[PDB]
Amino acid sequence: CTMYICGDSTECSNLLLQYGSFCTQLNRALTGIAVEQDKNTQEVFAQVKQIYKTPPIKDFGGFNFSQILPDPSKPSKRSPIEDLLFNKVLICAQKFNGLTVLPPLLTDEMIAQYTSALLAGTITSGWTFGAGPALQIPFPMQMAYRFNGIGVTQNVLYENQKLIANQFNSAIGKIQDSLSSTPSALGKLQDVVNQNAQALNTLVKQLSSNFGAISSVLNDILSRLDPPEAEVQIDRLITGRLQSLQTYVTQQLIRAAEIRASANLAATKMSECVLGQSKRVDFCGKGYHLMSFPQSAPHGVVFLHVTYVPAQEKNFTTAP
Amino acid sequence: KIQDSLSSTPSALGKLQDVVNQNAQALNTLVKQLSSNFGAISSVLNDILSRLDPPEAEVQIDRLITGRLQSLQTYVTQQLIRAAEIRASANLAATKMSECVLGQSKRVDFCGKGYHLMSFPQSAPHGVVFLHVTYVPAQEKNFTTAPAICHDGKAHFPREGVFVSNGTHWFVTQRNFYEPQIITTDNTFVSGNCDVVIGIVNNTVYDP
Amino acid sequence: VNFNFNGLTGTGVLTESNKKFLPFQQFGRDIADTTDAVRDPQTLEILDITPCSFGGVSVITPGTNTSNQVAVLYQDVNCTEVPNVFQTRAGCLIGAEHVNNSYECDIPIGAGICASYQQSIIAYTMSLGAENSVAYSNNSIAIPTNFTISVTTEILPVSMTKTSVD
Ligand SMILES: *[C@@H]1O[C@H](CO)[C@@H](O[C@@H]2O[C@H](CO)[C@@H](O)[C@H](O)[C@H]2NC(C)=O)[C@H](O)[C@H]1NC(C)=O
Ligand SMILES: *[C@@H]1O[C@H](CO)[C@@H](O)[C@H](O)[C@H]1NC(C)=O
Ligand SMILES: *[C@@H]1O[C@H](CO)[C@@H](O)[C@H](O)[C@H]1NC(C)=O
Ligand SMILES: *[C@@H]1O[C@H](CO)[C@@H](O)[C@H](O)[C@H]1NC(C)=O
Ligand SMILES: *[C@@H]1O[C@H](CO)[C@@H](O)[C@H](O)[C@H]1NC(C)=O
Ligand SMILES: *[C@@H]1O[C@H](CO)[C@@H](O)[C@H](O)[C@H]1NC(C)=O
Ligand SMILES: *[C@@H]1O[C@H](CO)[C@@H](O)[C@H](O)[C@H]1NC(C)=O
């Protein structure tokens, strides 16, 4: 704030000091927000202590995971869909008033490594990697456990393993095409990016407001007036800029609280949908839960939920 | 181990200590704001009223009112947001109490890391501590597996477990604990034949 | 420098501009509606005006219970304008020795860099955990022999002191 309210002015800074700590409890709140965001990130992604890897020979049932598992040829070891998601989804001017942006602690490459480890774990170990040492299990047998979990006997899977693999493959292709086609699919992340861009653009634009002063430019006020008049005009500017900064911080605290709630939902879904198999209806997608796959996204997470859905109808008479 | 870990590591209760510290800082900051002038000639209300007559005193007091009221509004807003986060935490703690203590949960990593057996509540200053008892697999041992057994040309599938590759001796065992049992018609079921399933090992089955 | 261009005052660094000013335009403004360009009043040259390099200072330190040695992070400021110098994404980190060996994050720096006291203060790229290649095949299952029971402690805040401000 000492730059946002009294930028490059010792006299203004000395006048601001007459308002005590309002300037330091706002910066403390924003520091807490940055720390909170890093905490949200590791609660969502750092749930596996080991980075698991797939074998060189990706024989995983005739089920094609090449789309969600990392591709080595592309630099960033992201999946094709993840690369698609990242491709689909002032700082000097802001900085000059002291409102800088800090880098995330975890870069996209480490987020990709966490999603790669979690997906590789799910594929090669089912839910066992999430409750202790990872057991290996064949993917078809893992599918058998998930079918038993949803109340379907193992024989439906083994007798129809080829159709299940083919249906899975097309569903994956459908996800790739749906995300590639529909721009609005990632609206949930784009609205957050837009809200923060608008919050910063509004806060910065408030510096062009007079707030009752003869001029919005601090250098012009100090260049035109002497202390007996400059103190009143600067005090007027201090009141307006401090109120605008307090409004900004309050808006960031409420938006952060909603983001915190979303992060708790995302972490709960990660643990219950990815690191296990849920029996909670409509929590992890629409249908009977089989498995889920995490995917990295800009400032967020994308879940691919695999569900069992009844199709054709046939009537029968019953009896108790 | 829990007793020793809590006795040894001071930072273990950081989640409650940070809340206590945040409230102590919020109150200390709010109280310290009373030493601020807010543009008045003096921060002391008794000194303002003792040195200035009511016509001017009104302007200096109005200046003090604006600063102190803005600081109090900031404090209350901070308490409402912090309280909202505490409310969310209380809902999580109550949900964990009901689902982890008053029952047995099948939700992975909700009530501790592992397979939930039971949980125990413990009282703590302005909070709750849960002792979650979990089952965790330890030693590793490798086995070869197979999706089905072909006995008389029919495909036999297990009702509960996974087949173990002794070498000479396919057995069925519960999924989370090695306990091999003889393959019988009492622990398998028959559906379809061995001609469609990928990987059947055609081992021999017994009819006790 | 501190400049005064025909009444326009501020502090900053003057560089050559590539903006195509029209013959009548004397200065420019950014999206923020603050001055960011000026036409010199004596030679009709176009200059871009930016402020002088600045940034926050963060002190990276183990606690005073262990050591009084510290490292200082100048956030998003290049090593050259700052006056064991280590350049990273967050900026120039001076006083921490960079080592390739990865460890658990102790003091986070940002963009994958963490710091710890190991004695001296070191800076490193963080480890994400030990690697474990799973022995996957189409016909292999692992099953626990002796099993263990673990007790995990979970601590949650429930309430805060009930203040009342008349
Ligand atoms: C499983 O592990 C436990 C150790 O965690 C073993 O228990 C030990 O058994 C020996 C005698 O065989 C005792 O002298 C030790 O005091 C025991 N230690 C503990 C902590 O229980 C146990 O023998 C192992 N069992 C199997 C099935 O291998
Ligand atoms: C998986 O999909 C990719 C798409 O390019 C294809 O090239 C590949 O042959 C498919 N099969 C497997 C199992 O890799
Ligand atoms: C499995 O059993 C069938 C029926 O007896 C037989 O035709 C087939 O050759 C067997 N395969 C083996 C020996 O694995
Ligand atoms: C297999 O079964 C035989 C039959 O006695 C038993 O002796 C042996 O321990 C079992 N395990 C292996 C590896 O063969
Ligand atoms: C005076 O200003 C004019 C432009 O108005 C410029 O062409 C000339 O060179 C300047 N002369 C001096 C004394 O610098
Ligand atoms: C810092 O300055 C040096 C020397 O000009 C340059 O080589 C380096 O790329 C700069 N780094 C950044 C972060 O701009
Ligand atoms: C770290 O790796 C780089 C690149 O190989 C090398 O230049 C540098 O000397 C290494 N430093 C250490 C601490 O070994």
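Swiss-Prot numbering applies to chain A: residues 738-826, 849-1079, in that order.
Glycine residues also receive a Cβ, built from the backbone N, Cα and C atoms like all the rest.
Under its natural variant annotations, Swiss-Prot gives A:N764 to K the following note: In strain: Omicron/BA.1, Omicron/BA.2, Omicron/BA.2.12.1, Omicron/BA.2.75, Omicron/BA.4, Omicron/BA.5, Omicron/BQ.1.1, Omicron/XBB.1.5, Omicron/EG.5.1. For the natural variant A:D796 to Y, Swiss-Prot gives this note: In strain: 19B/501Y, Omicron/BA.1, Omicron/BA.2, Omicron/BA.2.12.1, Omicron/BA.2.75, Omicron/BA.4, Omicron/BA.5, Omicron/BQ.1.1, Omicron/XBB.1.5, Omicron/EG.5.1. The structure shown keeps the original residue. A natural variant is reported in Swiss-Prot for this position, A:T859 to N, and the note states: In strain: Lambda/C.37. Among the natural variants in Swiss-Prot, A:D950 to N has the note: In strain: Delta/B.1.617.2, Mu/B.1.621. The residue drawn here is the original one. According to Swiss-Prot, the natural variant A:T1027 to I carries the following note: In strain: Gamma/P.1. Listed in Swiss-Prot is the natural variant A:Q1071 to H, annotated as follows: In strain: Kappa/B.1.617.1.
A:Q1071 (variant position) counts 4 other C-beta atoms within 10 Å of its own C-beta, drawing on all protein chains shown. Look at A:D950 (variant position): DSSP puts it in a helix. Counting only the Cα atoms, the space from A:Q1071 (variant position) to A:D950 (variant position) is about 38 angstrom. Of all Cβ atoms in the shown protein chains, 15 besides its own fall within 10 Å of the Cβ of A:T859 (variant position).
Cβ neighbour count within 10 Å across all protein chains ranks A:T1027 highest among the variant positions A:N764, A:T1027. Note: the Cα of A:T1027 (variant position) and the Cα of A:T859 (variant position) are spaced 32 Å from each other.
Less than 8 angstroms from a Cβ of chain C: among the variant positions A:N764, A:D950, A:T1027, A:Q1071, that describes none of them. Taking the Cβ of A:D796 (variant position) as reference, no residue of its chain lies under 8 Å away while being at least six apart in sequence.
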